[PDB]
There are 2 protein chains.
Amino acid sequence: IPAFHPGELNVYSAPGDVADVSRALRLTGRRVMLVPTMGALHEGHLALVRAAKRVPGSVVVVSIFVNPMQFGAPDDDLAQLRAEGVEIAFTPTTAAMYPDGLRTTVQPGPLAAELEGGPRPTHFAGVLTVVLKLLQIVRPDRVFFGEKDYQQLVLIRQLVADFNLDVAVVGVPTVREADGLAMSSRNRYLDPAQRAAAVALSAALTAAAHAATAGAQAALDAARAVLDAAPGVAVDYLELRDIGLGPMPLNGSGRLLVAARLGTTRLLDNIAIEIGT
Amino acid sequence: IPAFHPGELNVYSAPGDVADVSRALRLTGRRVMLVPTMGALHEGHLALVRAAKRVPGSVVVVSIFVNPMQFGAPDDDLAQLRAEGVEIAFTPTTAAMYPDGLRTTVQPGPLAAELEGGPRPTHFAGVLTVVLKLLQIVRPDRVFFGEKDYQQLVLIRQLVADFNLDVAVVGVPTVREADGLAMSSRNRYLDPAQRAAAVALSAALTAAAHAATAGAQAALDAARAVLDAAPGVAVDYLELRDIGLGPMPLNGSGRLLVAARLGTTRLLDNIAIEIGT
Ligand SMILES: Nc1ncnc2c1ncn2[C@@H]1O[C@H](COP(=O)(O)OP(=O)(O)OP(=O)(O)O)[C@@H](O)[C@H]1O
Ligand SMILES: Nc1ncnc2c1ncn2[C@@H]1O[C@H](COP(=O)(O)OP(=O)(O)OP(=O)(O)O)[C@@H](O)[C@H]1O
Ligand SMILES: [Mg+2]
Ligand SMILES: [Mg+2]
Ligand SMILES: [Mg+2]
Ligand SMILES: [Mg+2]
């Protein structure tokens, strides 16, 4: 077995090493928690880590991996994890994840072609493939995903249900700046004027959530009005759906999702909506 | 937890029941073995069961399931398993396996379009989807497949490697009638003259295996000659490949695969070949 030093950060890049260490740790009764990331860590990611660490005795495994895009489509990350009490960082190369190339893959259901999948019809196949691999390597009791990527979260629940995966999927609420802006690595691409304008997405959604006492159309129209008031924001979609991303029912709980471009940067956000309250 | 009676046959149809029972049993140190089948059991299947039972202390789980075919594409089974000392039979309905329909699925690599996949280009996606689900439900230490379906075996090894599955894949040699005919549920469709003619497939392959001291072309030509001598046998393919079903190399180990029709029944068989011996 690879060396593992409890109560310290241990970094592995070979899938077999993490699989061996995780197996040994689980046999001692320590539950294993998995937090998938693409690195470039910020407080939103740290919320997922802290949620994992709340589970007593947990070994928190944070993976850092950027999946290659399919056809036609020095940092302080480890220091941050060390300071959070993370004991395993898994940092595989593309070659380690795909030693035989892109061969067997996961084909998501039709939700993957909607919303974020409109612009990127192969994106969620890639996400679900990588998540499935991470789940099998680490064999966590629970895996943590942010509500900010709500469609991703829903698709991961579909993956887990459809393939009978013995893992609990935990959605963690979106961590926001003081003005409401959803934290995201991509926010670093925004210049100061764009960062100021970007508050429109959260302002729109929160407006809608409160407008919703007057019904679904009022909610949608309120959000659209806020977005239309922000000149440098080009909306890609603004959609109200049920909580599983099916059609919104006449009365009940739903989710309002928005994606918009500010210059070259595409931002996304979403919020709970209640109708027929 | 559902009741489990050790040392007796226990039958479950709900995935959750088997998952709960398997988990509990594994915690006691009993290793769990999985033998996937479509029922209609015969001595070929029993070879896989007996291979699983050789592992001391094993809980052998035999699943019986016929997967629905994708678009455009009273028995004594349980008594037989009971007599073999199988403790778990898993007999799910289609609805239990696919409660949300065919949604997330496995997309095999390009080998799935070759050989058996020529006639049935969606067949192995179905096989790999069902096997992945069974593996996740049961979480066996080892899973057993027959060499008779050699391409299936190779694709299952690809599934396990590509998705980082923590299971050992065990291939069990083909069980044959006294004359050589590979046992198969479909043999029951053969009339007596067809059953007699069907010996040609194994005769061809065994001839080839011995001809192979004189090289690959001699092996192929010997097999073709045997098949051409059997009038009621219509060959679909006869292919020599490396052991991973890539191109046969100039000197080394390979596999010769045949598929042929006798009336309305398609039979398959394959054998190890050594060249450059
Ligand atoms: N503000 C946030 N609140 C809660 N979870 C978040 C937040 N930002 C990211 N996450 C979650 O962290 C996980 C890793 O996401 P990822 O590494 O893509 O970070 P990201 O901030 O979304 O980066 P990018 O902007 O490049 O897409 C995902 O589950 C994501 O939903
Ligand atoms: N003669 C045999 N020897 C070894 N393994 C076998 C034999 N026949 C079937 N198996 C294995 O049993 C498992 C279940 O196969 P399945 O239930 O399809 O039976 P089958 O005999 O191949 O039926 P069918 O003829 O309808 O395809 C597979 O792993 C298969 O390779
Ligand atoms: Mg950093
Ligand atoms: Mg992201
Ligand atoms: Mg029977
Ligand atoms: Mg078969």
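All residue numbers given for chain A refer to Swiss-Prot; the residues shown span 3-75, 86-289 in order.
Cβ coordinates come from backbone N, Cα and C, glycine included.
For A:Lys160 (mutagenesis position), the same-chain residues 6+ apart in sequence whose C-beta sits under 8 angstroms from its C-beta are A:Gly46, A:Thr186, A:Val187, A:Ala194, A:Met195, A:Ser196, A:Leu280, A:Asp281, A:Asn282. Taken from Swiss-Prot, the feature ATP binding site covers A:40-47, A:158-161, A:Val187, A:195-198, and the record attributes it to experimental evidence.
Taking all protein chains in view, 16 other C-beta atoms sit within 10 angstroms of the C-beta of A:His44 (mutagenesis position). Classification of A:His44 (mutagenesis position) by DSSP places it in coil, neither helical nor stranded. Per Swiss-Prot, mutagenesis A:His44 to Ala is noted as: More than 1000-fold reduction in activity and 52-fold decrease in adenylate formation.
Here Swiss-Prot notes a mutagenesis experiment, A:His47 to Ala, with the remark: More than 1000-fold reduction in activity and 60-fold decrease in adenylate formation. 10-fold decrease in the affinity for ATP. Long-range Cβ neighbours of A:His47 (mutagenesis position) (same chain, at least 6 residues apart, Cβ-Cβ under 8 Å): A:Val37, A:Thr39, A:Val64.
Taken from Swiss-Prot, the feature active site, proton donor covers A:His47.
Quoting Swiss-Prot on the mutagenesis of A:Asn69 to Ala: More than 1000-fold reduction in activity and 50-fold decrease in adenylate formation. Secondary structure at A:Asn69 (mutagenesis position), as computed by DSSP, is coil. If you draw a 10 Å sphere around the CB of A:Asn69 (mutagenesis position), it holds 17 other CB atoms from the protein chains shown.
One mutagenesis experiment catalogued in Swiss-Prot, A:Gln72 to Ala, is accompanied by this note: More than 1000-fold reduction in activity and 45-fold decrease in adenylate formation. Within 10 Å of the C-beta atom of A:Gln72 (mutagenesis position) sit 15 other C-beta atoms, taking all shown protein chains into account.
Annotation source Swiss-Prot lists (R)-pantoate binding site at A:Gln72, A:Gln164.
Of all Cβ atoms in the shown protein chains, 18 besides its own fall within 10 Å of the Cβ of A:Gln92 (Mg(2+) binding site). The Mg(2+) binding site annotation in Swiss-Prot covers A:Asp88, A:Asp89, A:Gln92.
One mutagenesis experiment catalogued in Swiss-Prot, A:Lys160 to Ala, is accompanied by this note: More than 1000-fold reduction in activity and 50-fold decrease in the affinity for ATP.
According to Swiss-Prot, the mutagenesis experiment A:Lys160 to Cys carries this note: More than 1000-fold reduction in activity and 120-fold decrease in adenylate formation. The enzymatic activity and the affinity for beta-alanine can be increased 10- and 3-fold, respectively, by alkylation of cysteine of mutant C-160. Secondary structure at A:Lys160 (mutagenesis position), taken from DSSP and collapsed to helix, strand or coil, is coil.
Cβ environment of A:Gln164 (mutagenesis position): A:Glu128, A:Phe136, A:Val139, A:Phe157 lie under 8 Å away, each six or more residues apart in the same chain. In Swiss-Prot, a mutagenesis experiment is listed as A:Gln164 to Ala, annotated with the note 50-fold reduction in activity and slight reduction in the affinity for beta-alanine. 30- and 40-fold decrease in adenylate formation and pantothenate formation, respectively.
If you look at the deposited chain, A:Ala75 and A:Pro86 flank 10 residues with no coordinates, and their C-alpha atoms are 27 Å apart.
Close to the recorded Mg(2+) site, the chain also has A:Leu43, A:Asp87, A:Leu90, A:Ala91, A:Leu93: residues not among A:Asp88, A:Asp89, A:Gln92 whose Cβ is within 8 Å of the site's Cβ mean position.
A Cβ distance below 6 Å to any atom of ligand 3 is met, among the recorded positions A:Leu43, A:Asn69, A:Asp88, A:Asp89, by A:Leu43, A:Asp88, A:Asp89. Straight-line distance linking the Cα atoms of A:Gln72 (mutagenesis position) and A:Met40 (ATP binding site), rounded to a whole number, equals 17 Å. When the C-alpha distances from A:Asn69 (mutagenesis position) to the binding-site residues A:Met40, A:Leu43, A:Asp88, A:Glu159, A:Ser197 are tabulated, the minimum falls on A:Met40. Least packed by the Cβ count within 10 Å, out of the binding-site residues A:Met40, A:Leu43, A:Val187, is A:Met40. Cβ neighbours within 10 Å of A:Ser197 (ATP binding site), excluding its own Cβ and spanning all shown chains: 14. Neighbour density at the Cβ, taken as the number of other Cβ atoms within 10 Å, is lowest among the binding-site residues A:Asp88, A:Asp89, A:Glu159 for A:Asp88.
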